[PDB]
Amino acid sequence: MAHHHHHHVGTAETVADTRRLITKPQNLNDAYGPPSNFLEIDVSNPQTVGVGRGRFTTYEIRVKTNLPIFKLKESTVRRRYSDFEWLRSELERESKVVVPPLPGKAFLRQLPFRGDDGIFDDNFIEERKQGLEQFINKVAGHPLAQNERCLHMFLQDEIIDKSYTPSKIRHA
């Protein structure tokens, strides 16, 4: 039914034998360029989406690339700082990714408050934005990171799924 090893699609010439062939991990392939590729990500376009007690601001992650991992080459998602955090540590969990420290403990004791912490203020937001996009362009552009499934959820699909598969971008 769904799983079938018999096929006569199109012009049938070869039959459903085994012969040899085999399907083994042949490492990374070639398509656009080396695993470095060209890469340009921008976290920005904030949305303060949350509750009066616990309101958070989401960031839109914009990316253009010809990376063989990124799949869509160039797309945009939107998720919150808390997802960046777990993305950071996830890359540090089982890989030696160049993951840098998150932007914080800086502008907070630098700016006013007003919006509880000041997160409702458009100055602070971009102050975290600038560093968060700095952060991401590394963790989302480094060999080890392109090798961690964490990037698949961050740059691709729609959102970071906190129940995803803890493995590499390349799957068997």
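We count from 1, first residue shown onward.
How was it done? The header gives solution NMR.
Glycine residues also receive a Cβ, built from the backbone N, Cα and C atoms like all the rest.
Under the heading of mutagenesis, Swiss-Prot lists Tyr32 to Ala (Swiss-Prot position 22) and annotates it as follows: Loss of VPS35 binding. Under the three-state DSSP scheme, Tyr32 (mutagenesis position) falls in the coil class.
In the domain 'PX' (37-161), the DSSP tally of helix, strand and coil residues is 41 helix, 26 strand, 58 coil. The domain 'PX' feature in Swiss-Prot is assigned to 37-161; the stated evidence is sequence analysis.
Quoting Swiss-Prot on the mutagenesis of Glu60 to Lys (Swiss-Prot position 50): Loss of VPS35 binding. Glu60 (mutagenesis position): 15 other CB atoms within 10 A of its CB, across all protein chains.
Sequence-distant neighbours of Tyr81 (mutagenesis position): residues of the same chain at least 6 apart with a C-beta under 8 Å from its C-beta are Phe56, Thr57, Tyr59, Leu102, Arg128, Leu132. Among the mutagenesis results in Swiss-Prot, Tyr81 to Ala (Swiss-Prot position 71) has the note: Abolishes binding to phosphatidylinositol 3-phosphate. The residue drawn here is the original one.
The Cβ of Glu85 (mutagenesis position) lies under 8 Å from the Cβ of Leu102, each on the same chain and at least six residues away in sequence. One mutagenesis experiment catalogued in Swiss-Prot, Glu85 to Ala (Swiss-Prot position 75), is accompanied by this note: Increases VPS35 binding.
In sequence order, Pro25, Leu28, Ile69, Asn147 are the residues of the chain that are 6 or more apart from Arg170 (mutagenesis position) and have a CB within less than 8 Å of its CB. Under the heading of mutagenesis, Swiss-Prot lists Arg170 to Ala (Swiss-Prot position 160) and annotates it as follows: Loss of VPS35 binding.
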Would you kindly give the Cα-Cα distance separating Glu60 (mutagenesis position) and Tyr32 (mutagenesis position), rounded to the nearest Å?
26
